[PDB]
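Asker: Take this structure first; my questions come after.
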Amino acid sequence: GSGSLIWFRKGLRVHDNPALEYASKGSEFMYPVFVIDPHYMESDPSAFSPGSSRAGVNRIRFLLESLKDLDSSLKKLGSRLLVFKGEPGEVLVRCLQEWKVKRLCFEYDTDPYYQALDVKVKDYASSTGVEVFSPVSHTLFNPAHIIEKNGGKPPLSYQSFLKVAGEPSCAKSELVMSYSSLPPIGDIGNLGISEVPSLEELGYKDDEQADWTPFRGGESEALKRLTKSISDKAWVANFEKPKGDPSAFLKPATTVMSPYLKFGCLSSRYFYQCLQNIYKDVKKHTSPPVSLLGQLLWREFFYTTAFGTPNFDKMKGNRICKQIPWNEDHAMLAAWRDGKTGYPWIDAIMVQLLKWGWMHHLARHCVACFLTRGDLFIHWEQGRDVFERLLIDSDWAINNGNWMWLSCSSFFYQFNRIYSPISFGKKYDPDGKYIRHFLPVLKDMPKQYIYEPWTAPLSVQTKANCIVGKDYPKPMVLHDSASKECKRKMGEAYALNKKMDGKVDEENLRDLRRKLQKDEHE
Ligand SMILES: Cc1cc2nc3c(=O)[nH]c(=O)nc-3n(C[C@H](O)[C@H](O)[C@H](O)COP(=O)(O)OP(=O)(O)OC[C@H]3O[C@@H](n4cnc5c(N)ncnc54)[C@H](O)[C@@H]3O)c2cc1C
């Protein structure tokens, strides 16, 4: 008889799943599918840290966990999760041509990877008589609608986006959070049926599995943590993003729902709905941009902008990105990536990236600034790539948008507002608790130098059992001069961008790069 297939990619959850719902109705049997793409999941010995070439082992373990939770939640309703390994496009059509499937459902998505897959699968299904339901539930708004309504392009600013965006449909909507039951799986036919694969099966040695980010994945954890994240009504009511403490690691200054919203473990519509409820239950609460709900709106802003901008994930070809002659220097990038820059604050943060796969927004700010238009002047696409595989909440739209923001390549252009690798952390942690924790090599350094070990008298060092240049590196660069040179180049780069009416050529750029080379080398 007529069967259905619920294809899972990002909505790794049972609650608020418009796609899963439809797949359960009018079907005597249902096929829940998820494909492990070797290219993204399997071990890559060439990578700079355990994982594939696109994902650190941390985000991978998170996904695998989300998958187990999901299957489990399905095995509860009498269903199950069928996991195949291979190129999704191939796997999917081979599933269609193998099963009596008349209806194919999967949550919509705007990432390039998925836009590409969905054209193929859609065309195959359409040409083979399979119905296709691809509802928008990963975001509160439909990028295409916003862009269409706004004329022909995406609103140029948060403020402008909210005006146009209006309010999400899920507002007065009633979401489906549970199901009494779910259609039985149905003939598995002849396909390599598989259970969620272990890190080992993905090719990872045990030493590559020693560390553990402190955040389990899955819808279960998701919902549980949301409950904890917003239990304090006053806190959520008085929420102001800029006022959070970036050094607070024992108790993160924000929700950390980031990874669950990225893999769809948590519906953002439900979250948005909860916030709404507790907002009306008080009377006085913060509003965007700084509000907690205002944060779900930043996600919306970048997604819409990302979906409407070709070459969004790169400078060249990007309508909205300022053309800047960034340097390239695997040695400098490496020093920053592994957290060996010399500035304890920056290094401590980069280590939290590697160990937690998450850092407070402001921390992400500092290291992104230091790496680009703040001190090193390395291409933002480079910090972007490092972040993309290390963050357990790595999100295409969000990550690219933010790196362009922190590099003053787009959205924000007050490049003379530079974070200080030395003094910023003090504003919150003068004792340097955060640093000591993630950089135990400086465990004993006296607070008078914790943010600048290179200024600690040689005697203090040896006693603190930390010698700059041996145990802990010395400043890879001197902030003052560095940031002053960045502010300089940044100036002439903007000058060129303005002179060429936002259309700098491959030529001009090259000539600027040369020009700056002279004025800053001889
Ligand atoms: C250079 C740089 C790279 C970044 N890369 C990513 C990334 O790959 N994935 C990612 O999810 N966030 C990224 N961010 C944005 C932000 O830091 C995170 O969303 C936030 O730290 C997540 O913590 P939280 O869940 O406690 O956020 P909360 O403050 O508790 O907000 C709740 C939710 O709102 C969303 N949100 C919060 N801030 C932003 C923001 N500035 N832009 C868009 N959405 C936001 C997130 O989905 C988050 O889970 C990046 C920021 C910078 C400066």
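Residues displayed in chain A correspond, in order, to Swiss-Prot positions 23-544.
How was it done? The header gives X-ray crystallography, 2.7 Å.
Positions of Cβ are set from backbone N, Cα and C atoms, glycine also.
Marked as domain 'Photolyase/cryptochrome alpha/beta' by Swiss-Prot: 24-162. Per Swiss-Prot, the feature phosphate binding site maps to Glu262. Quoted from Swiss-Prot, the note on mutagenesis experiment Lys263 to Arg is: No effect on DNA repair activity. The annotation FAD binding site is assigned in Swiss-Prot to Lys263, 276-280, 317-321, 380-383, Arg386, 415-417, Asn421. Per Swiss-Prot, mutagenesis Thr276 to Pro is noted as: No effect on DNA repair activity. What Swiss-Prot records for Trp320, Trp427 is DNA binding site. Looking at Swiss-Prot, you'll find the mutagenesis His383 to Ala noted as follows: Loss of DNA repair activity. Experimental mutagenesis is annotated in Swiss-Prot for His387 to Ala, with the remark: Loss of DNA repair activity. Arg439 to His or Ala appears in Swiss-Prot as a mutagenesis experiment; the accompanying note says: No effect on DNA repair activity.
Looking at the shown structure, what environment does each listed feature sit in?
Answerer: Classification of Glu262 (phosphate binding site) by DSSP places it in coil, neither helical nor stranded. For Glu262 (phosphate binding site), the same-chain residues 6+ apart in sequence whose C-beta sits under 8 angstroms from its C-beta are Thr308, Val312, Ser313.
Taking a C-beta cut-off of under 8 angstroms and a sequence separation of 6 or more, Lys263 (mutagenesis position) has the following same-chain neighbours: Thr276, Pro311, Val312, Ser313, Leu314, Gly316, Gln317, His383.
All chains included, 16 other C-beta atoms sit within 10 angstroms of the C-beta of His383 (mutagenesis position).
The number of other Cβ atoms within 10 Å of the Cβ belonging to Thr276 (mutagenesis position), over all protein chains shown, comes to 19.
A 10 Å cutoff on Cβ-Cβ distances gives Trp320 (FAD binding site) a total of 18 other Cβ atoms nearby, all chains included.
Close to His387 (mutagenesis position) in the fold, though at least 6 residues off in sequence, lie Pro268, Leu428, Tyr441, each with a CB less than 8 Å from its CB.
Its Cβ taken as reference, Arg439 (mutagenesis position) is surrounded by 10 other Cβ atoms within 10 Å in the chains shown. DSSP assigns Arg439 (mutagenesis position) to coil, not to a helix or a strand.
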Asker: How far is it from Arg386 (FAD binding site) to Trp427 (DNA binding site), counting Cα to Cα, in Å?
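Answerer: Rounded to the nearest whole number, the Cα-Cα distance is 12 Å.
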Asker: Determine the Cβ neighbour count for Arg386 (FAD binding site): the number of other Cβ atoms within 10 Å of its Cβ.
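Answerer: Excluding its own Cβ, the number within 10 Å is 22.
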Asker: Just name the winner among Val278, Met381 (the binding-site residues) by count of other CB atoms within 10 A of its CB.
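Answerer: Answer returned by the neighbour count: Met381.
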Asker: So for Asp417 (FAD binding site), how many other CB atoms are inside 10 Å of its CB?
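Answerer: There are 23 such Cβ atoms around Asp417 (FAD binding site).
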Asker: Which recorded positions among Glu262, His387, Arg439 have CB under 6 Å of ligand 1?
Answerer: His387
Asker: I'd like the per-state residue tally for the domain 'Photolyase/cryptochrome alpha/beta' (24-162) from DSSP, helix first, then strand, then coil.
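Answerer: Its residues fall into 56 helix, 28 strand, 55 coil.
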Asker: With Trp427 (DNA binding site) as the reference Cα, tell me which of the binding-site residues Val278, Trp320, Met381, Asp417 is the closest one.
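Answerer: Closest candidate to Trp427 (DNA binding site), judged by Cα separation, is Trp320.
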